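Below: one structure, written as structure tokens.
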Amino acid sequence: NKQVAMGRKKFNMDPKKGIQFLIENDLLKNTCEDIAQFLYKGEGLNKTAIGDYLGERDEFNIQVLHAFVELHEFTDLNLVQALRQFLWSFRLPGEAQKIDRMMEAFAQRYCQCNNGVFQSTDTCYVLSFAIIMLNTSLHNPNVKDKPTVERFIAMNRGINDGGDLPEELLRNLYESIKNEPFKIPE
């Protein structure tokens, strides 16, 4: 118990070291599923350390990433709602390539939970980035040219198997972002 509190503190400073500690002292089973659950529950865990671990390119951290995304439940959630839940569970790492890998795992899982919303996982992936960019455009003061809902609709044309997504869907997502910037954790 104070060994687990020691491991949690060690993980928060260095995720690789903390997991190495928890495994070595038989406090955490060494599987991607058990590690993904420990991260998903995140009890006494820092969300930047969670994100840093999930963002590593090592084949095993990638396995943990996919197992972590599998624990997320996105059924009957619109894309923004699902993004909010996902983006709250860990802090996105800084690197563009790490964010892309994490967003690919998110898009696949969103579509698995909501088949029929998007013709392909790639449409979901592309729209998820357009939503992230929209969140910055609307809420970051350095962006002076704020996109209107019509501009957001026009910018996303042709993404759904060559076609356009329903405007009701796009307007709803835009409205959600406009009314509430993504909560970004530390």
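By Swiss-Prot numbering, chain A shows 63-248, in order.
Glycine is no exception: its Cβ is also placed from the backbone N, Cα and C atoms.
As annotated by Swiss-Prot, domain 'SEC7' applies to 73-202, with the evidence given as sequence analysis.
Quoted from Swiss-Prot, the note on mutagenesis experiment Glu157 to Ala or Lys is: Reduces guanine exchange factor activity by over 90%. Neighbour list (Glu157 (mutagenesis position), Cβ cut-off 8 Å, at least 6 residues apart, same chain): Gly117. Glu157 (mutagenesis position) carries neither a helix nor a strand DSSP state and counts as coil.
Per Swiss-Prot, mutagenesis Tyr187 to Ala is noted as: Reduces guanine exchange factor activity by over 90%. Taking all protein chains in view, 20 other C-beta atoms sit within 10 angstroms of the C-beta of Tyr187 (mutagenesis position).
A mutagenesis experiment is reported in Swiss-Prot for this position, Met195 to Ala, and the note states: Reduces guanine exchange factor activity by over 90%. Long-range Cβ neighbours of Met195 (mutagenesis position) (same chain, at least 6 residues apart, Cβ-Cβ under 8 Å): none. For the recorded site, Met195 (mutagenesis position), the DSSP three-state label reads helix.
Residue counts of the domain 'SEC7' (73-202) by helix, strand and coil are 91 helix, 2 strand, 37 coil (DSSP-based).
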